[PDB]
Amino acid sequence: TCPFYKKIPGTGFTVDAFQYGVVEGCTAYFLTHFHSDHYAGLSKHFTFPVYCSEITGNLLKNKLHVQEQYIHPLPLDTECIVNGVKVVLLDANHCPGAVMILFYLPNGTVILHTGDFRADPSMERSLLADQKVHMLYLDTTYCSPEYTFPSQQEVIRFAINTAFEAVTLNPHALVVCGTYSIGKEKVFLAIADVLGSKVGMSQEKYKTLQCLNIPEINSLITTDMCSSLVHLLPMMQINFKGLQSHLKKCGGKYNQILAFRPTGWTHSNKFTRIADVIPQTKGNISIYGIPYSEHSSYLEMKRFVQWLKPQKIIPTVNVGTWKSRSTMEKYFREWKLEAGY
Ligand code: NI
């Protein structure tokens, strides 16, 4: 059944709850972002109102084929009324079109649901500064102090410098970037930009990117692989066999591959700096795992919550085991005692 952490009390609303059939009592289904665990269950046969950002609405229409009449896009940073309840959508700093949702309940309670987010100090000057939030439905993906990672800026700097040096030493080296969802487009765009190339990709991935309202996108991507020296591939193909394979396909236009795998966290975060990363190498193929995260570090999350001072926290991630639940509740109490709310 639909878990309690997907239901908004005192409304008929649910968040990211599309794979339970009809939820008894649900009058409006909100969708925070277009990632498959969140949208799972949506299709052309859905006949209930879906509320989401413009970008998530373009993807529901074009990639899932949900019918236009059931898609209700809302602008960001704007007080809107949905079935008689005031709501605001805020940028989540996750993937394109990802939002947080503020619900103002008729009883006076204010609820923030973060969806998936990477907390940032800039959020402390959004419409959240304006009033008190009583309950927080929190993205707890990396709620443990071992999870450190560098800034997005630091990681992109590294990738840019690595690629530019490699291709300048060898003009017949190909750059390959893995992907399996929207998100992390800065990685392959920033590399393409320093190399004076457009990024080349499959027809399905191009279609996906043309939904995202990226400015000048037509100048930055292409379906013609041959003209491009930054290729996107399915993340599954980012390994030596898949890359050798792909290398044959280019018809001797390249003799070397430099590949990036943008991971979340991986245990080498606990021992190694971004300046000191090294790749896995087999012949003329090298693979860098780079820790580009679109989720809050432990410290970023802690700062956000200690700023917001919620009365109650409901985790939405890692909720499946008693041990995870208990560990999370311990950190929340530490935070509250240190900060005095
Ligand atoms: Ni996500």
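Quick note: numbers on chain A are straight from Swiss-Prot, i.e. 700-1040, in order.
Determined via X-ray crystallography, 1.7 Å.
Using N, Cα and C of the backbone, Cβ positions are placed for all residues, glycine too.
For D838 (mutagenesis position), applying a Cβ distance below 8 Å and a minimum sequence separation of six or more within one chain yields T813, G814, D815, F816, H994, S995, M1000, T1015, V1016. Quoted from Swiss-Prot for the published mutagenesis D838 to N: Impaired nuclear focus formation, reduced interaction with PIAS and increased sensitivity to cisplatin.
DSSP classifies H994 (mutagenesis position) as coil under the three-state reduction. Just so you know, the Cβ of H994 (mutagenesis position) picks up 22 other Cβ atoms within 10 Å once every protein chain is counted. Listed in Swiss-Prot is the mutagenesis experiment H994 to A, annotated as follows: Impaired nuclear focus formation, reduced interaction with PIAS and increased sensitivity to cisplatin.
Mapped onto three states, the DSSP output places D838 (mutagenesis position) in coil.
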